[PDB]
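J.: This structure is in structure tokens; I'll ask about it shortly.
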Amino acid sequence: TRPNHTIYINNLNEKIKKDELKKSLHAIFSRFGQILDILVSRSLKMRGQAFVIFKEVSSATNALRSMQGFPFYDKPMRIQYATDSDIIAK
RNA sequence: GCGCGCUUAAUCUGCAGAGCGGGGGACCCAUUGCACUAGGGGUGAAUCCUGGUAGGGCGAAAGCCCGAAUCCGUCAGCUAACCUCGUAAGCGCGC
Ligand SMILES: Nc1ncnc2c1ncn2[C@@H]1O[C@@H]2COP(=O)(O)O[C@H]3[C@@H](O)[C@H](n4cnc5c(N)ncnc54)O[C@@H]3COP(=O)(O)O[C@H]2[C@H]1O
Ligand SMILES: Nc1ncnc2c1ncn2[C@@H]1O[C@@H]2COP(=O)(O)O[C@H]3[C@@H](O)[C@H](n4cnc5c(N)ncnc54)O[C@@H]3COP(=O)(O)O[C@H]2[C@H]1O
Ligand SMILES: [K+]
Ligand SMILES: [Mg+2]
Ligand SMILES: [Mg+2]
Ligand SMILES: [Mg+2]
Ligand SMILES: [Mg+2]
Ligand SMILES: [Mg+2]
């Protein structure tokens, strides 16, 4: 719940492949600001989740506030704030 | 060495078939998971608590024992089709 450069999204449709999911997430979130990276994994623990890392925290906050609850692949996205991502911390 | 047996998927036929087993792997169902570095998982009865113990083997029974080892490599839920490998080894009696 603490503001971060990286936003954490879950409740995502697990049938959607990594490439397509990342492409769609970039498509939707790039309008809020420059995206540093998008981490997606389909492992047992990490599936249904994604990490969108923004260049600016303001972008992260606006994206989160704006896309909170968005119908994405027939499921409402659940968005919270990320610890800092390795790319940012470094 | 051979004849019965025993744990085990570990046995038969002339490296390969048959038989017996292990793992991956859709739809369906279940899973809401804070990652970018031991974690997660598989064979087996062999797991846990600080000698006990879950769980297993022989035995009609009472009783006697095991309660090991090791591997995949950061990854594996269920799962037809399908893809794959294993068929090592350790003993008890007799001649
Ligand atoms: N899969 C398993 N799960 C749990 N526990 C297991 C197990 N396999 C074996 N055990 C236990 O550990 C001991 C190991 O015996 P092993 O098979 O080396 O050696 C055995 C066996 O090779 C042989 N044996 C046992 N019963 C036999 C029988 N009825 N006929 C012929 N030979 C027998 O003589 C030895 C006597 O063993 P014993 O039964 O006193 O003790 C056995 C058994 O109690
Ligand atoms: N789903 C999974 N998740 C995580 N790790 C997994 C896994 N599946 C397999 N592994 C591990 O990786 C190896 C893969 O070889 P595979 O299981 O084909 O090779 C196995 C298997 O094909 C066969 N096997 C194992 N247990 C068997 C059994 N009970 N009956 C018949 N064959 C068996 O012999 C080999 C034994 O070697 P081992 O099991 O040490 O070697 C296994 C195991 O250590
Ligand atoms: K088991
Ligand atoms: Mg062969
Ligand atoms: Mg099994
Ligand atoms: Mg599976
Ligand atoms: Mg038996
Ligand atoms: Mg899977």
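Residues 6-87, 89-96, in that order, are what chain A shows, numbered as in Swiss-Prot.
The backbone N, Cα and C atoms fix where each Cβ goes, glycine too.
Below are the features I grabbed from Swiss-Prot:
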type    : residues       : note
MUTAGEN : A:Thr11 to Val : Abolishes RNA binding
MUTAGEN : A:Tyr13 to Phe : Substantially reduces RNA binding
MUTAGEN : A:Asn15 to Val : Abolishes RNA binding
MUTAGEN : A:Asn16 to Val : Substantially reduces RNA binding
MUTAGEN : A:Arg52 to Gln : Abolishes RNA binding
J.: Which number gives the other C-beta atoms within 10 angstroms of the C-beta of A:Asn15 (mutagenesis position), all protein chains shown included?
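T.: Neighbour count, Cβ to Cβ under the 10 Å cut-off: 14.
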J.: Please state whether DSSP places A:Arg52 (mutagenesis position) in a helix, a strand or coil.
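T.: In the DSSP reduction, A:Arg52 (mutagenesis position) maps to coil.
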J.: So if I draw a 10 Å sphere around the Cβ of A:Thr11 (mutagenesis position), how many other Cβ atoms end up inside it?
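T.: Summing over all protein chains shown, A:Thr11 (mutagenesis position) has 21 other Cβ atoms within 10 Å.
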J.: Test of understanding: give the count of other CB atoms lying within 10 angstroms of the CB of A:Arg52 (mutagenesis position).
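T.: Its Cβ has 15 other Cβ atoms within 10 Å.
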J.: Cα distance, A:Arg52 (mutagenesis position) to A:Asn15 (mutagenesis position), nearest Å?
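T.: A:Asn15 (mutagenesis position) and A:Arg52 (mutagenesis position) have their Cα atoms 9 Å apart.
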J.: Which residues does A:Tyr13 (mutagenesis position) neighbour through Cβ under 8 Å, counting only same-chain ones at least six apart?
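T.: Same-chain residues close to A:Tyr13 (mutagenesis position) (Cβ under 8 Å, separated by 6 or more) are A:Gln54, A:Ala55, A:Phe56, A:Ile84, A:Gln85, A:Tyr86, A:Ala87.
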J.: About how far apart, in whole Å, are the alpha carbons (Cα) of A:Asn16 (mutagenesis position) and A:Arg52 (mutagenesis position)?
T.: 9
J.: At the Cα level, what's the spacing in Å between A:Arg52 (mutagenesis position) and A:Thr11 (mutagenesis position), rounded?
T.: 18
J.: Where does A:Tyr13 (mutagenesis position) sit by DSSP, helix, strand or coil?
T.: strand
